[PDB]
Protein chains: 2
Amino acid sequence: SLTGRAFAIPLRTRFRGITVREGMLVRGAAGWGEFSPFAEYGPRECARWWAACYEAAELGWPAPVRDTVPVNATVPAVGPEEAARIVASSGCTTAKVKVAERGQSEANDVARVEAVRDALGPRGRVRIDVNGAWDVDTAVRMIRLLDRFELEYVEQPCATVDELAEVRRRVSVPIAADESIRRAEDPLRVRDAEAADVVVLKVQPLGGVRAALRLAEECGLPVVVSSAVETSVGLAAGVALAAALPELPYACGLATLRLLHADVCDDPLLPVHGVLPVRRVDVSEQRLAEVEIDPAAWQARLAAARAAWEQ
Amino acid sequence: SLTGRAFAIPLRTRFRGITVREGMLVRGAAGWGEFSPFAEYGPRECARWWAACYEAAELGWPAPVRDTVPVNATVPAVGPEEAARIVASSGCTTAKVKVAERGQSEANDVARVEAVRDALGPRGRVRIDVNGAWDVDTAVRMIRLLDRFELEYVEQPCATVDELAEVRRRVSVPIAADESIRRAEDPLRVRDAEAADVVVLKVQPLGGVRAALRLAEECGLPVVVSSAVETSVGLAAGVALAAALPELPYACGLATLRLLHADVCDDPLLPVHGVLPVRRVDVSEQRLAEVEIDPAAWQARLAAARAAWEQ
Ligand SMILES: O=C(O)CCC(=O)c1ccccc1C(=O)O
Ligand SMILES: O=C(O)CCC(=O)c1ccccc1C(=O)O
Ligand SMILES: [Mg+2]
Ligand SMILES: [Mg+2]
């Protein structure tokens, strides 16, 4: 195109219901920004995704207070052996395991978490993400059952804040709010309803680093940063947010570049010893060209999100 | 701008509900003044904060009667482990501990005060600040429970003067008034109702050093000076007030610069051996630029506060 270009990168394994990650990269005065909302989101919800991309490309991010950020391994809803192998090849001591994947059984989840705990040893930290797939009763039951593997916290066990609050009062395992933070009328409900012990922050859906920092301040709860499975361009913003937070009690979910078959930078944001450096990424003209698709449709989508944001 | 310049400095840890300290610095004939009222305060309440800034930048302060001022360690609502470390490394023999933080348990407060007492040893002085969070009955029993750690005084146990007066009649621990002094229609009601043994003075909220000295005399009660978590510019005014008071029976809460991630001076006002020197501070163009932000919003806010003060 010229400045804003679309890409389509296949994932190494189905994650969040997709097998291909699409988005657009935009070059601005501050550097590169990534606009990659998942397909189903309308312009109104994409507005904030645009705001994040705009901030990254045109405004820049708040200075970091740390030069590196710790990350957790991301384990998709796969089999126990491969789940254990992702952990073994991660270099991370904390792992977040997907559970309650549509079409799978609760037995699969137990086997997966078990495999992950064994792969980490007794010292590892194990989290699970339900993406709100369980009702209150099932959540209390499963959390209790899976806690024999010692859980650090359970991310979004149920769909709504009221449900998280109920679960929180019936289990000892800490609860983290994600969807109730990034896809909710009022994110502060988590705080007021004391529905979670930890608040998850994702840069794009929250409208950028400054927006995410403000929300973290308003909630007054321990926070953790995670990605939306972006290329190194999008991940750099996530790293920027994690590096700007006053305190990072939890390893961040920014080791997701491994989930993609390729990246758009010559020096990808790949963790080393479970840690990522705080740095801007330089897009590789040649690397992008290899995964760049026709920009028309994506440019139209970006324009719609922009309008929604400005109007 | 060329005159008033806005800053945004991240805190090392959440305190008083914020994670970033914003404000404006103004250079006048006398030196630098700081205007940093917290976000929620309207122009009428901000009027005194402006008056303090104006006094510091344009008028100068009353000559000091002492060359250094003693300070107490400020302990945020953190875990017992870190609370102890803050005190042990403070160089202070007096520590003020935050209790009744929204969302925390009374058990946490007991654990925190205990850890602080243990850190200071037997000869230390321990105060607690409730920020008016407790009702009368709760304050009475909590003060009794926490007094097994030997409290110097309890700062603002309840929200209103009438409540402080009732608590004072039922407990043996001295009571200090803070918000009942700085955020009240009639500060002297504290004296008239004999609701406190100690009066807390904060420069910006009270409208400056001269205004604070005037109130100190009228209240006819022992006083202590503390900060509003300012940069060295604002803290210099607090030190100036402490240095001009007849006597300082209590160490002052001016050891708060450590709560900020950075300062605007090359020679920051950090205590050494529990004292701060009484001296003007020189702002560093470089240090300020690093945390400076667009002053548009803040300049508009300062003009409103100033307008409210002059009328
Ligand atoms: O947190 C991680 O380990 C990676 C981020 C992640 O899991 C994720 C990725 C895309 C969409 C949603 C989520 C989620 O946290 O639920
Ligand atoms: O007194 C100290 O130790 C530091 C000053 C302090 O506690 C404070 C700082 C900001 C806002 C309110 C207060 C307070 O004393 O209630
Ligand atoms: Mg999640
Ligand atoms: Mg106080």
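Heads up, residue numbers simply count up from 1 along the chain you see.
Placement of Cβ uses the backbone N, Cα and C atoms for every residue, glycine included.
The active site, proton donor annotation in Swiss-Prot covers B:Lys98. There are 22 other Cβ atoms within 10 Å of the Cβ belonging to B:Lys98 (active site, proton donor).
The Cβ of B:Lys202 (active site, proton acceptor) has 24 other Cβ atoms within 10 Å, all protein chains considered. The active site, proton acceptor annotation in Swiss-Prot covers B:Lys202, and the record cites sequence analysis as its basis.
DSSP classifies B:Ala73 (2-succinylbenzoate binding site) as strand under the three-state reduction. With a 10 A radius on its CB, B:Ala73 (2-succinylbenzoate binding site) counts 28 other CB atoms from all the protein chains. Marked as 2-succinylbenzoate binding site by Swiss-Prot on the basis of experimental evidence: B:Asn72, B:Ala73, B:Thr74, B:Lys96, B:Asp129, B:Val130, B:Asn131, B:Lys202.
Under the DSSP three-state reduction, B:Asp178 (Mg(2+) binding site) is assigned to coil, being neither helix nor strand. According to Swiss-Prot, the Mg(2+) binding site annotation covers B:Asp129, B:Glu155, B:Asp178, on the basis of experimental evidence.
Note: B:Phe15 (mutagenesis position) has non-local neighbours B:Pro76, B:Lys98, B:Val229, B:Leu259, i.e. same-chain residues 6+ apart with C-beta under 8 A of its own C-beta. Here the residue is the original one, but Swiss-Prot notes a mutagenesis experiment at this spot, B:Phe15 to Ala (Swiss-Prot position 14): 5.6-fold decrease in catalytic efficiency.
With a 10 A radius on its CB, B:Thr74 (mutagenesis position) counts 25 other CB atoms from all the protein chains. Here Swiss-Prot describes B:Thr74 to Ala (Swiss-Prot position 73) as a published mutagenesis experiment; the accompanying note says: 2-fold decrease in catalytic efficiency.
Residues near B:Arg127 (mutagenesis position) in space but far in sequence (CB under 8 A, at least 6 apart, same chain), listed by position: B:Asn72, B:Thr94, B:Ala95, B:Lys96, B:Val97, B:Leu151, B:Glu152, B:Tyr153, B:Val154, B:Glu155, B:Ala176. In the three-state DSSP scheme, B:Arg127 (mutagenesis position) falls into the strand class. For the published mutagenesis B:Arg127 to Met (Swiss-Prot position 126), Swiss-Prot gives the following note: 3-fold decrease in catalytic efficiency.
Among the mutagenesis experiments that Swiss-Prot reports, B:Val229 to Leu (Swiss-Prot position 228) is described with the note: 3.3-fold decrease in catalytic efficiency. The Cβ neighbour count for B:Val229 (mutagenesis position), using a 10 Å radius over every protein chain in view, is 23.
The Cβ neighbour count for B:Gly253 (mutagenesis position), using a 10 Å radius and every protein chain shown, is 26. Under its mutagenesis annotations, Swiss-Prot gives B:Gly253 to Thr (Swiss-Prot position 252) the following note: 33-fold decrease in catalytic efficiency.
Under its mutagenesis annotations, Swiss-Prot gives B:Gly253 to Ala (Swiss-Prot position 252) the following note: 3.6-fold decrease in catalytic efficiency.
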Candidate recorded positions B:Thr74, B:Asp178, B:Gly253, pick with smallest Cα gap to B:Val130 (2-succinylbenzoate binding site): B:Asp178
Separation of alpha carbons, B:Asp178 (Mg(2+) binding site) and B:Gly253 (mutagenesis position) (Å): 12
Sequence-ordered recorded positions from B:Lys98, B:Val130, B:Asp178 with Cβ under 6 Å of an atom of ligand 2: B:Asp178
Inter-residue C-alpha distance, B:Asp178 (Mg(2+) binding site) and B:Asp129 (2-succinylbenzoate binding site) (nearest angstrom): 9
Most crowded position, judged by CB atoms within 10 A, among B:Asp129, B:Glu155, B:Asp178 as binding-site residues: B:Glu155
Additional residues surrounding Mg(2+), by Cβ distance to the B:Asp129, B:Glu155, B:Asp178 centre under 8 Å: B:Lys96, B:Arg127, B:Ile128, B:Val130, B:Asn131, B:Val154, B:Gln156, B:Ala176, B:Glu179, B:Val200, B:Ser226
Candidates B:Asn72, B:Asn131: member of the binding-site residues with the richest Cβ shell (10 Å): B:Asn72
